[PDB]
Number of protein chains: 2
Amino acid sequence: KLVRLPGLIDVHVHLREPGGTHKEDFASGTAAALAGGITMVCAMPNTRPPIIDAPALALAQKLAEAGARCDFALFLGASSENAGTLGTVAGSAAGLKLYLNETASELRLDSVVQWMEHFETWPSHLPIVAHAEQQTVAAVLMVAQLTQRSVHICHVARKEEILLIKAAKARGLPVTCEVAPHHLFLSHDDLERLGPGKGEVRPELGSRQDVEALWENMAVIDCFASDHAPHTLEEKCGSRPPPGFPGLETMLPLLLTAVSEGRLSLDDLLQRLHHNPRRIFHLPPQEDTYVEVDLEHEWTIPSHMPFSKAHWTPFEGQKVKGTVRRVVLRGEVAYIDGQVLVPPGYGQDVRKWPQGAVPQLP
Amino acid sequence: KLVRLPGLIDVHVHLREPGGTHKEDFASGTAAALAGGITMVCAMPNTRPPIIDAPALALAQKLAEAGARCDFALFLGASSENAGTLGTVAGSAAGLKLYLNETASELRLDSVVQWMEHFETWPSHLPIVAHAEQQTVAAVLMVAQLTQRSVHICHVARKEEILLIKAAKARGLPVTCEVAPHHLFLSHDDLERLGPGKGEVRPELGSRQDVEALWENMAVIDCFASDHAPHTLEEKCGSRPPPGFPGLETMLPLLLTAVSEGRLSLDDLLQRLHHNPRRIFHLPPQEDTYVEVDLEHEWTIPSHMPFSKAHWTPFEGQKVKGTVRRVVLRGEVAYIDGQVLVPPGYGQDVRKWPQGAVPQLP
Ligand SMILES: O=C1C[C@@H](C(=O)O)NC(=O)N1
Ligand SMILES: O=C1C[C@@H](C(=O)O)NC(=O)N1
Ligand SMILES: [Zn+2]
Ligand SMILES: [Zn+2]
Ligand SMILES: [Zn+2]
Ligand SMILES: [Zn+2]
Ligand SMILES: [Zn+2]
Ligand SMILES: [Zn+2]
Ligand SMILES: [Zn+2]
Ligand SMILES: [Zn+2]
C-alpha cells in the first residue's frame, strides 16, 4: 500500500546551469528532484554567470524553461554592486540570496553595511534567505531587526545556530530556518569514511552533539531543504575540493526512514517539505500533483544515485526504508520506479503563474 | 487598484444547520463568508442534532452539499458517549472539536478522563481543536502531552492564555492557536454600548490589557478565525441571551484596516487566514480561486451586514478601510460588490477531494 503525499518543495538547490553543466544542468537536476519526490525547486544564483542582474536572470529563466522537468523558481543573488538595482525583476525571483560567509568574488559582501543596503532596498514583502553560519546568524538577525523585516536562515547545521534561532523565536522575531539532510544524518563520525575531499561541505559536518541538537529542536526547524550542491567526483577528490553534496535523490528516503523509526511524524515531514516552504516563499499550489511512496521497501544507498551528474553520494552505504514509486506533476506521470517520463522543458517558472506572485500592497 | 488575495479560510464558523436555521443556514452563512472574502469554512458541530455521530454527520454533509455556496469541511464533536466510535468517519471531518467549558448537555464533558479518552482514540494524525479558556488551556495542553500529540486552541482571548501558549511554544510543544476579531477589536470599553445581552460572548470580551497582549503577541497567533456565532437580535436582547457574535462579513474589513494602519502586515494576515489554516488542518488548495480587495475605501460598519441572518453586529459604528470587491471560486464569479452570484449547492466538501484527505501512514 502506497502513501500519497503532496508535491514536495525543495527551497535550496544548485542546478549549475548556466556555466557548470558538467556538474548538473536543469534537465539532470530536475530529474533528480522528481526521483526524490520533489515537484518544485528553488534554484540558487551562484551559477556562471551568477544571477545578480536582470540579463543573467533572463538567461537563466529561459534555460530553466527549456531544461527543467519539474517546476521551479530562481533566486537572485546579492552582490556588492546590485543593491537598489533589482526592483523591476525582484518579484519574478524566488527571493534574494545573501552569501554571508565564503563564496565567489561575485556574491561576496565585504561589509555588514552592504547587508543593510540589501535589506533596505529589496522589496520588503519578498523573501530574503541567507547563508549565515555561527555568529553570522546573530549578525544577520540584527540587520533584519534594524531594517524591521524577516529573514530565512539556510541550512542550520549546529547546536549553536539552532539555539540562537530558538531564542530569537521566543522573543517573537520574524525568523525562519531550514535544515539539510546531511546535518541530520551525517556527522564528524563519518569523515573517516568520506575522506577530506568528499567530506568538504559548507556548513561543515557537525559533531554528534550538533546532530542531536537539531533533532531535539525539530520544533524550531521550519523547512527541510537539500542544499543539493553537485560537483563531480574528480572535483571532490582533487586538489581543491569544492564544498557541497548532491542530495535531491536521497533527502526523502532518508527522512522517510526517520519517520518509520518514529523520529518525526509524517505530518512533521509534510510541514517541512510542503506547507512551510509554500508559506515562507509564497509558492503556489501545483494542480493534480502528488507523490506516491512505498514505506516498507528497505534498500542501501549505492555509490551514486541514478540521475544527478555528480555521480557520487556521501550517504553511500546507509540503510534506508522508504522509496518514491510514482510522481504525477500537473496531470502527467513524471516518474515511475527509476524512470523519468517528462521531458526537459515540461517544468515551468511558478512565479509567472497568477497564483505564484507574492502579494503586496499597491 | 485592487489587491489579489488567495482564497481565505475560516476554520471556526457556526452555520446553525441543522436545527437553528432562523439564526443562519448553510446558504446564508456561506453567502456571508463569500462577502467577507472567505472561500472555505470549517463548520462547528453544536447544531441540532449535534454532529456527534455518523448519522448526524451524514445528514449535515448532505445539507451542506445542497446549501453551501463556498467550500467547507465539517467538524465532529466530542461527547461523553462517542470516544472510540468515530474511527470510520473521522477522516471525513475537518477534525474533532472538544467543548471543554460551558456548552450543551450533548457536547459537555464531565471529566478530564473523557478528554484523555478522546485524545487516545481519535486518529492521531487528525486535527483536534478545543474551546479551552483560562486554566483549561493549560489542562488540555497537559492531556495533549500525556497522549503525545498536538492540539489547536480556539479563540484565544486573554493575556493569560496567549502567554501560556507562548511559554508552551518556547518549550517546543505542538500547540497552535487562533484569535477571533472581536478579541482584537472590542474590549470591556465596548460593553456599555453593546449592553449585557448583545455583549454576551464566550470567551467574553477582554480588558484593554488583554487586547493589547494579543496584538503584542501576534507572533504566537497561528490563525485568525471568526467564531461566527449568529443568533437573532431577539435572542441576543431577550431574557437568556445566548453567547456569540456574527463575524464572517466583518472579519476581513477589520483586519485590512489594521494592515493599512501598520498594525500587522499583509503577509501576517495571509499566514493567518490562508497558509496556517491550510497546514494545521491539511485543507487543500482551491483551484482558480481568489479574492480582490480595495484597500482605499473607507466606510462605517452598519447596524447589520447584508447576508448573515443574525441581522445585527457588535462592530456597528466602527470605521474601517478596506472592502471585498470580487471573489472567484473555482473559476466562477462568486461575489461582486454586495451580490452573491453562486447558488446554494455550489460549495463542496473539501474532505472528499483527493487532495483534501489528511495524509496518514498505512
Ligand atoms: O555555500 C555553499 C554553496 C554550495 C555550492 O557548491 O554551490 N555547496 C556548499 O557546501 N556550500
Ligand atoms: O462557545 C461558543 C459557541 C458559540 C455558539 O453560539 O455556538 N458562541 C460563543 O460565544 N461561544
Ligand atoms: Zn549555503
Ligand atoms: Zn537555503
Ligand atoms: Zn546552497
Ligand atoms: Zn502566499
Ligand atoms: Zn468556542
Ligand atoms: Zn476554533
Ligand atoms: Zn465556536
Ligand atoms: Zn497537508
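Note that chain A carries Swiss-Prot numbering, so the residues on display, from first to last, are 1460-1821.
Header entry for method reads X-ray crystallography, 1.2 Å.
Note: Cβ is positioned from N, Cα and C throughout, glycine not excepted.
Positions annotated as active site, for DHOase activity by Swiss-Prot: A:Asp1686. Sequence-distant contacts of A:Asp1686 (active site, for DHOase activity), defined as residues of its own chain at least six apart whose C-beta falls under 8 angstroms from its C-beta, comprise A:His1471, A:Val1472, A:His1473, A:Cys1613, A:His1614, A:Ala1639, A:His1641, A:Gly1703, A:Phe1704, A:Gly1706.
Reduced to three states, the DSSP call for A:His1471 (mutagenesis position) is strand. Here Swiss-Prot flags A:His1471, A:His1473, A:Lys1556, A:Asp1686 as Zn(2+) 1 binding site, drawing on experimental evidence.
The Zn(2+) 2 binding site annotation in Swiss-Prot covers A:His1471, A:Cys1613, A:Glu1637. Under the DSSP three-state reduction, A:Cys1613 (Zn(2+) 2 binding site) is assigned to coil, being neither helix nor strand.
Here Swiss-Prot flags A:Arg1475, A:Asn1505, A:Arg1661, A:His1690, A:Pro1702 as (S)-dihydroorotate binding site, drawing on experimental evidence. Other Cβ atoms within 10 Å of the Cβ of A:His1690 ((S)-dihydroorotate binding site), summed over all protein chains shown, number 28.
In Swiss-Prot, a mutagenesis experiment is listed as A:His1471 to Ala, annotated with the note No zinc-binding and no catalytic activity. There are 27 other Cβ atoms within 10 Å of the Cβ belonging to A:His1471 (mutagenesis position).
Quoted from Swiss-Prot, the note attached to the mutagenesis of A:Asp1512 to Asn states: No change in catalytic activity. Mapped onto three states, the DSSP output places A:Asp1512 (mutagenesis position) in coil.
All protein chains considered, the CB of A:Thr1562 (mutagenesis position) has 16 other CB atoms within 10 Å. Here Swiss-Prot describes A:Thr1562 to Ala as a published mutagenesis experiment; the accompanying note says: Abolishes dihydroorotase activity.
A sphere of 10 angstroms centred on the C-beta of A:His1590 (mutagenesis position) encloses 23 other C-beta atoms. Here Swiss-Prot describes A:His1590 to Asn as a published mutagenesis experiment; the accompanying note says: No catalytic activity.
Record note (Swiss-Prot) on the mutagenesis of A:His1590 to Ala: Abolishes dihydroorotase activity. DSSP assigns A:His1590 (mutagenesis position) to a strand segment in the three-state reduction.
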Original post:
In sequence order, which residues at least six apart in the same chain have a CB under 8 Å from the CB of A:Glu1637 (Zn(2+) 2 binding site)?
Top reply: A:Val1470, A:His1471, A:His1611, A:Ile1612, A:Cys1613, A:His1614, A:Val1615, A:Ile1680, A:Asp1681, A:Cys1682, A:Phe1683, A:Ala1684, A:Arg1731
Original post:
Which recorded positions from the list A:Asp1512, A:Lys1556, A:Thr1562, A:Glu1637 come close to ligand 5, meaning a Cβ under 6 Å from one of its atoms?
Top reply: none
Subject >> Secondary structure of A:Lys1556 (Zn(2+) 1 binding site) (DSSP, helix/strand/coil) >> reply: strand
Original post:
So around the Zn(2+) 2 site, A:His1471, A:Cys1613, A:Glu1637 aside, which residues have their CB within 8 A of the centroid of those CB atoms?
Top reply: A:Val1470, A:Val1588, A:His1611, A:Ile1612, A:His1614, A:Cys1636, A:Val1638, A:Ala1639, A:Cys1682, A:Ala1684, A:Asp1686
Subject >> Those recorded positions in A:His1471, A:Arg1475, A:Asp1512, A:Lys1556, A:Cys1613, A:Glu1637 whose CB falls under 6 A of ligand 1, listed in sequence order >> reply: none
**OP:** Measuring Cα to Cα, tell me the gap between A:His1590 (mutagenesis position) and A:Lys1556 (Zn(2+) 1 binding site) in whole angstrom.
**Re:** 8
Original post:
Of the recorded positions A:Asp1512, A:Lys1556, A:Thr1562, which one sits closest to A:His1690 ((S)-dihydroorotate binding site) when you measure Cα to Cα?
Top reply: A:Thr1562
**OP:** Provide, as an integer number of angstrom, the distance between the C-alpha atoms of A:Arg1661 ((S)-dihydroorotate binding site) and A:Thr1562 (mutagenesis position).
**Re:** 10
Subject >> Candidates near ligand 4 among the recorded positions A:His1471, A:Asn1505, A:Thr1562, A:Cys1613, A:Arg1661, judged by a Cβ under 6 angstroms >> reply: A:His1471, A:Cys1613
